[PDB]
Amino acid sequence: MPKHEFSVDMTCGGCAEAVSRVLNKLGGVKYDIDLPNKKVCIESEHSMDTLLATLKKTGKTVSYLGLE
Amino acid sequence: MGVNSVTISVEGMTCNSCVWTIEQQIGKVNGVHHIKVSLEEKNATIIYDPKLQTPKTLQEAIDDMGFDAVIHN
Ligand SMILES: [Cu+2]
């Protein structure tokens, strides 16, 4: 399974929670948030570039940072 | 023709920088003229141009996030 790690500018809990609703627009995604570490850890059969573009709808510094 | 305006109860925005995310995403929709957001009164106010913007387009720009926006001027 493709457990990939992404970091996003979670300057706020509302500013973070937005990542849930944009990933739900794809729907076919599994994910888990770490609010202190600023991480979303994802697994889906969709591409890393689809996930990255979807997270960047939330208006932030988003960086893909490798594999678990 | 000239300035139009509306208020949107963004019922999912209150804390620190969900607030800031509005001003990032709205301020780059070409027809916007002035954005304001209220964090404790939990709502979003804007002045916009009618040739380039609409209340419907505002509701699309909040849908880039995850906030519970309803039109309420
Ligand atoms: Cu906030």
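Chain B is numbered as in Swiss-Prot; shown residues: 5-77, in order.
Cβ from N, Cα, C; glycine included.
As annotated by Swiss-Prot, domain 'HMA 1' applies to B:8-74, with the evidence given as sequence analysis.
When secondary structure is read from DSSP and collapsed to three states, B:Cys22 (mutagenesis position) falls in the helix class. Residues near B:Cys22 (mutagenesis position) in space but far in sequence (CB under 8 A, at least 6 apart, same chain), listed by position: B:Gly16, B:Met69, B:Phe71. What Swiss-Prot records for B:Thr18, B:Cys19, B:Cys22 is Cu(+) 1 binding site.
According to Swiss-Prot, the mutagenesis experiment B:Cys22 to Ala carries this note: Impairs Cu(+)-bridged heterodimer formation with ATOX1 while increasing the reactivity toward cisplatin.
The Cβ of B:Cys19 (Cu(+) 1 binding site) lies under 8 Å from the Cβ of B:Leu43, each of which sits 6+ residues away along the same chain.
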